[PDB]
Amino acid sequence: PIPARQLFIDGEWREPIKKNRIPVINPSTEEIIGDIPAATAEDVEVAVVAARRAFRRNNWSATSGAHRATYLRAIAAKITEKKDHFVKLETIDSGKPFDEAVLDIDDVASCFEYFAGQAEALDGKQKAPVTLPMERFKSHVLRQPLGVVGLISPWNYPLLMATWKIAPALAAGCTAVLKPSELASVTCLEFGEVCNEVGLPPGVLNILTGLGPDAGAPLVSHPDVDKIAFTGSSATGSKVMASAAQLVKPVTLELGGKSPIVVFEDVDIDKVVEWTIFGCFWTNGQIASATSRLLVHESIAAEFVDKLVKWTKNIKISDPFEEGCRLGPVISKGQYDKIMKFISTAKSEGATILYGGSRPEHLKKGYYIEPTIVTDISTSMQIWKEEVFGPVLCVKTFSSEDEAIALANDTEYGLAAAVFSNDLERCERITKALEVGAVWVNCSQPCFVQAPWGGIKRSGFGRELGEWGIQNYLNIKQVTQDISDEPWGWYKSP
Amino acid sequence: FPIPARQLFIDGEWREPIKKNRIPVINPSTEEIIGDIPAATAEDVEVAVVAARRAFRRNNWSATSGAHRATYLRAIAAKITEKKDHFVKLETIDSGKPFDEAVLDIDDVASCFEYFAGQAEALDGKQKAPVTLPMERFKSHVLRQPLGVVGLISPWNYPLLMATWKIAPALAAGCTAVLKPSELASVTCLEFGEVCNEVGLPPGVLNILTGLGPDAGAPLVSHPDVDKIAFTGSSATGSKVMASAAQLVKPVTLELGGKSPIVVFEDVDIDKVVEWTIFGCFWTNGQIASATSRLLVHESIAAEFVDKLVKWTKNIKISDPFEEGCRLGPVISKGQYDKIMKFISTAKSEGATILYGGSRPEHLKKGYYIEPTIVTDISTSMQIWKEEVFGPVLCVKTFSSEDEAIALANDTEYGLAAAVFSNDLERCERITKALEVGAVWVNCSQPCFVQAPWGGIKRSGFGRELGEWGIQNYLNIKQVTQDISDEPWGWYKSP
Ligand SMILES: NC(=O)c1ccc[n+]([C@@H]2O[C@H](COP(=O)([O-])OP(=O)(O)OC[C@H]3O[C@@H](n4cnc5c(N)ncnc54)[C@H](O)[C@@H]3O)[C@@H](O)[C@H]2O)c1
Ligand SMILES: NC(=O)c1ccc[n+]([C@@H]2O[C@H](COP(=O)([O-])OP(=O)(O)OC[C@H]3O[C@@H](n4cnc5c(N)ncnc54)[C@H](O)[C@@H]3O)[C@@H](O)[C@H]2O)c1
Ligand SMILES: [K+]
Ligand SMILES: [K+]
């Protein structure tokens, strides 16, 4: 059985005011395994009032970064301590292979530990001097918490994506309301328990589960929420930013993508094929930065794709708890239907389904989709243009570096890309030319909390993580003082 | 001296607007038409953005080094300094600010390009900055690349300086740009085009479209090939701009309005502080975003201070901005003029006291002149206390408690700036931290240095311009992460 919880507001478990709840479904069995609170606008009001109250106390926001760091480290210890509990819940809820979930939960701890360090570095950045040319004045910078922030996250790494926002927010001195995805809210609710166990002050983090328009939208439109951190689809990001615009409320947008993986002839085919499959099929294909468009040099394309299908066919598809699982079911019935629709229109538009594109025969139940390889691609095809968010990879060949770069940048998106070539000068040339927020060289998808992360173009804007993460939650306050004790001397005294 | 007549500045040449419209230039001092400017339309926005995109796709600009771009930025500063007298004169007649104020603006324009030249060179040093990773298998660094084509939209209260705050870092970053300055004061910005050709700025790197906000500004915001908008203007326009940009999930920065508090405690030299409060609210003819327009003064010295405040104010020379000793000129236009007069009138109507001014000066019977206005007996529910007036109009209220002053000062939807006066420096810093604002002046009001970050919170917008923050607004922070192992990943089972 799974946990059963209420909303987490002001250090305590509270029932949604309208008392609606929605199903939790296991994507591996299609069965109802529990349910979660379904917050509405009334719950948002209560949660942000608590967040505002917590922000105004003398125990969090104006405290030192080192002080908040003890909490972040304690959270990291708690998570690591309760590792089995979270991994199992994440696996049951999200359908991702057990081995993937342990890395997620490992990364959650890593991220809180990383931002404890960032909270500490903050102290030394306080009253950072600004050198002015006039001896009459002095200037420095204060870095203060912005205030109450709304954090809205997706389901593909349920607790990790929440953590990418929570850790920086707390590190900065903000208080927060989290609204995780309705497709995978179990571990994020469990996180409320962790907060209470580390004695995180009441109202510092509030957790509201529910649907986007019912719990999320009121969070974005609330007069007393100073900032929104949003991760989701480009279409939703547009709505969120449009709403924020009414109150001129700042947002960050981590949105969708259709990232290319470019592969030249001078590579180790077997090493690149594994990265290619990690690039497009890992996390069951539900990666924002998934390298879902393979561009491979025509001189090695036939051999490459042959070994691609051979590795792909060796991927163990099973219940995510089965020993050796390397591909689980996609997250939901809705997603399953969308992905299957993408596959059919691909076939209808003239694409070749070279492998997969179907349900695994041995698995009667669960939203299981075979890793799918799609060839004979035209660039006008939907499957080439739009984010599928399923284990579906498109293949095109190129003749020259010139054509590789043209094809790689031929997308409205711009989150990431990967480039493979033993000529590292070539790699750098491609790297600079890619219209993208992140470039992997001779790999695809490694994600470190140390490095800034974000897209351009229709993949959104702003950078989370690394030294950039905490500054999304800061008021950069200028303070400049007249130290002369002299009259200004612009006007005439009477 | 003559007022130039100039076409749009596009792709390094002077181009008539496609629909061939022009709009008047009015001298605020005389209410008379002194000239005219191009009135760009959406059609012109399209050709400008195309030119900027083409200029970006070369590697003589976007892909070159910061040091390369810096030679142009310094060339530009030197050219502005060389033509200083010309720009000062045009800025004065066009904007309506005192000549002495315009002199400073143009000094600051040149200083700003110099500062960002330095920031362009520092950018080079920053390229490929190592990022330490825990796994010896992977190495990471950051590339700081120009975002692309940017839309830069600026207000009339410091015409060339406000434009420059955007141009200098955009170009330093390596972006190409379309500037649309205010239709109320476009002369000097258009003139900036001639400077660009004189330093050999590559065609299309900066394009200048003058015209109406809706007609020229909005199509720039909603254009599909503009990657980011840098906006300075009213909170109301800021909302429009961000709502428009949101349709394309287009990043924006917003430098909006304010209703900034000036907090004066009892331990001060009253004549020193009085000059700073008039400077804080009446300088630039009251047309300052960060204007300290809400005077919060200790009840202890309230009486004396307001008395001296009034005396200094009576002594402010109001005149045509070219007149020797001018310390207050006309507000920018008829519409602002009327707006401000209406603010004052409804303030009377709600029972506020017009202690001084509030009226058009006797000896000036044409021009948008308004006496510096001191309004007292305030309630916090009055329009004049809540809303940005943008004229030489100061509200006054007393306080007894420190916690009262803080509460009154933060009792605003805005959050741009603030000023606190106290000989007690421990008290200043305490106040500084508590104010819900992006900038705090201590024992002064309004001095603006390019070296320090600038912007607000709350309804005053978000984002920081200038200082070491200015350049970043125009960058793609690119993570580059590479596998140096040449070993199998070993996640999947090899076939
Ligand atoms: N760029 C990144 O870093 C990143 C990381 C993870 C996932 N993603 C992306 O997320 C998308 C898939 O996840 P999704 O299906 O969860 O996204 P979504 O956009 O459907 O939902 C995301 C979140 O926004 C909420 N939401 C929905 N409508 C809302 C509204 N009107 N107001 C406020 N909130 C609302 C949802 O409830 C959810 O918590 C993909 O497009 C993928 O690329 C991006
Ligand atoms: N925060 C700051 O740093 C700062 C500095 C200077 C001025 N300001 C503010 O600016 C305002 C005064 O200037 P303003 O009157 O020129 O402001 P405004 O917002 O009316 O206009 C500013 C610019 O935007 C344009 N514009 C107008 N409507 C538009 C639309 N729908 N779409 C796109 N563009 C549009 C105008 O043509 C002009 O160039 C005041 O509110 C003041 O506080 C702020
Ligand atoms: K689920
Ligand atoms: K004018």
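By Swiss-Prot numbering, chain A shows 4-497, in order.
Per the header of the entry, the method used was X-ray crystallography, 2.1 Å.
Placement of Cβ uses the backbone N, Cα and C atoms for every residue, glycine included.
Feature annotations, reproduced from Swiss-Prot:
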type: ACT_SITE; residues: A:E257; note: active site, proton acceptor
type: BINDING; residues: A:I28, A:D96, A:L186; note: K(+) 1 binding site
type: BINDING; residues: A:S156, A:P157, A:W158, A:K182, A:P183, A:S184, A:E185, A:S236, A:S237, A:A238, A:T239, A:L258, A:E390, A:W456; note: NAD(+) binding site
type: BINDING; residues: A:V251, A:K460; note: K(+) 2 binding site
type: MUTAGEN; residues: A:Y160 to A; note: Decreases binding affinity for betaine aldehyde; increases binding affinity for 4-(trimethylamino)butanal
type: MUTAGEN; residues: A:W167 to A; note: Decreases binding affinity for betaine aldehyde; increases binding affinity for 4-aminobutanal
type: MUTAGEN; residues: A:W285 to A; note: Decreases binding affinity for betaine aldehyde
type: MUTAGEN; residues: A:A441 to I; note: Decreases binding affinity for betaine aldehyde; increases binding affinity for 4-aminobutanal
type: MUTAGEN; residues: A:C450 to S; note: Loss of partial inactivation by betaine aldehyde in the absence of NAD(+)
type: MUTAGEN; residues: A:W456 to A; note: Decreases binding affinity for betaine aldehyde
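All features noted in Swiss-Prot, drawn onto the structure.
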residue	record	Cβ neighbours (10 Å)
A:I28	K(+) 1 binding site	21
A:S156	NAD(+) binding site	28
A:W167	mutagenesis position	26
A:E185	NAD(+) binding site	20
A:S237	NAD(+) binding site	21
A:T239	NAD(+) binding site	21
A:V251	K(+) 2 binding site	23
A:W285	mutagenesis position	24
A:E390	NAD(+) binding site	21
A:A441	mutagenesis position	30
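Among the recorded positions A:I28, A:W167, A:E257, A:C450, the residue whose Cα lies closest in space to that of A:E185 (NAD(+) binding site) is A:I28. The shortest Cα-Cα distance from A:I28 (K(+) 1 binding site) to any of the recorded positions (A:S156, A:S237, A:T239, A:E257, A:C450) is found for A:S156. Geometry remark: A:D96 (K(+) 1 binding site) versus A:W158 (NAD(+) binding site), CA distance 9 Å. Contact annotation for recorded positions (A:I28, A:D96, A:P183, A:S237, A:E390, A:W456) versus ligand 3: A:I28, A:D96, each with CB under 6 Å from a ligand atom. A:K460 (K(+) 2 binding site) and A:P183 (NAD(+) binding site) are 25 Å apart (CA-CA, integer value).
In sequence order, A:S237, A:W285 are the recorded positions among A:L186, A:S237, A:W285, A:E390 whose C-beta falls under 8 Å from a C-beta of chain B. Within 8 Å of the centroid defined by the CB atoms of A:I28, A:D96, A:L186, the record's K(+) 1 site, lie the Cβ atoms of A:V27, A:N29, A:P30, A:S97, A:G98, A:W158, A:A187, A:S188, A:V189, A:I334, A:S335, excluding the listed residues themselves.
Within 10 Å of A:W167 (mutagenesis position), counting CA to CA, the recorded positions A:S156, A:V251, A:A441 contribute A:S156. For the recorded positions A:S156, A:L186, A:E257, a Cα to Cα distance of within 10 angstroms from A:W456 (mutagenesis position) holds for A:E257. Cα spacing between A:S237 (NAD(+) binding site) and A:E257 (active site, proton acceptor): 8 Å, rounded to the nearest whole number. Taken residue by residue with DSSP, A:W158 (NAD(+) binding site) is part of neither helix nor strand, so it is coil. Cβ environment of A:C450 (mutagenesis position): A:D110, A:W456 lie under 8 Å away, each six or more residues apart in the same chain. Following the DSSP three-state reduction, the secondary structure of A:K460 (K(+) 2 binding site) is helix. Ligand 1 lies under 6 Å from the Cβ of A:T239, A:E257, out of the recorded positions A:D96, A:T239, A:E257. In this structure, of the recorded positions A:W158, A:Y160, A:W456, the smallest number of CB atoms within 10 A of the CB marks A:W158. Sequence-distant contacts (6 or more apart, same chain, Cβ under 8 Å) of A:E257 (active site, proton acceptor) comprise A:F233, A:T234, A:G235, A:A291, A:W456, A:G457, A:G458, A:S462, A:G463, A:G465, A:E467. Here the binding-site residues are A:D96, A:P183, A:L186, A:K460; the one with the fewest Cβ atoms within 10 Å of its Cβ is A:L186. Comparing C-alpha positions, A:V251 (K(+) 2 binding site) sits nearest to A:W158 among the recorded positions A:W158, A:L186, A:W285.
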